[PDB]
Amino acid sequence: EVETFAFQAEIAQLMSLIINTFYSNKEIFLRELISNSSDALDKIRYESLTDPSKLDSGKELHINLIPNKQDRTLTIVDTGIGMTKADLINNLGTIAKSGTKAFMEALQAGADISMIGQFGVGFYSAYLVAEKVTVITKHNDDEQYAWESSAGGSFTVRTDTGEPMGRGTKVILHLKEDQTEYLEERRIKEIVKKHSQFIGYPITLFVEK
Ligand SMILES: Cc1cccc(C(N)=O)c1C
């Protein structure tokens, strides 16, 4: 049972701009996804301060980066608050319509694509490096869902029969053929050190056989 949705016109335009604009500094996608994970971790931490049972779904608060060269995927995993099905459909819990408007008003006014996270739409920077993005998420108040999009104006949502995650989100980047540098350990380490060195949760870079 797969539901297919149209992006709002403004979000489709944002994704088109990200995919078609010549812009060499693609590495900032990772900082944006790690920052999103940190924000989601902050949220479940705050909820747990007054209700410790919020962590019954998992006490550990962390971020894992998992490259897989056989699948050509880079996965950013966190044990943050996750998203409900409603959140997923509603632009992954963001105010992406108004954020896009502000972002595109900044671009013609001096800004560049690297400032996308200041407008609350940093998730879509995934499409700098990914031909397809899969988002698997579990929120304490809902079941486990998979969102997916290869851009082109539409996204899908289905219940996820995959490996139960407990609580949190996995962002699976199906990398473009010419972007496989982002699977190499030394490249990922360099980027995390450059742009994510002060994130307040452990970031574990997995290695491959
Ligand atoms: C905005 C967004 C998109 C995809 C995943 C996540 C996350 N890690 O919870 C967020 C905050």
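Residues 16-224, in that order, are what chain A shows, numbered as in Swiss-Prot.
Going by what the header records, the deposited coordinates were determined by X-ray crystallography, 1.6 Å.
The backbone N, Cα and C atoms fix where each Cβ goes, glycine too.
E47 to A appears in Swiss-Prot as a published mutagenesis result, with the remark: Strong ATP-binding. Strong interaction with HSF1, HIF1A, ERBB2, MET, KEAP1 and RHOBTB2. No effect on interaction with TSC1. The local packing around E47 (mutagenesis position), expressed as other Cβ atoms within 10 Å of its Cβ over all shown chains, amounts to 22.
Shown in sequence order, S52, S53, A55, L56, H77, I78, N79, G183, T184, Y216 are the residues of the chain, 6+ apart in sequence, with a C-beta less than 8 angstroms from the C-beta of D93 (mutagenesis position). In Swiss-Prot, a published mutagenesis experiment is listed as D93 to A, annotated Impaired ATP-binding. Strong interaction with HIF1A, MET, KEAP1 and RHOBTB2. Loss of interaction with HSF1 and ERBB2. Los of interaction with TSC1.
Taking all protein chains in view, 27 other C-beta atoms sit within 10 angstroms of the C-beta of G97 (mutagenesis position). A mutagenesis experiment is reported in Swiss-Prot for this position, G97 to D, and the note states: Abolishes ATPase activity.
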Rounded to the nearest angstrom, how far is the Cα of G97 (mutagenesis position) from the Cα of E47 (mutagenesis position)?
16
Three-state secondary structure of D93 (mutagenesis position) from DSSP?
strand
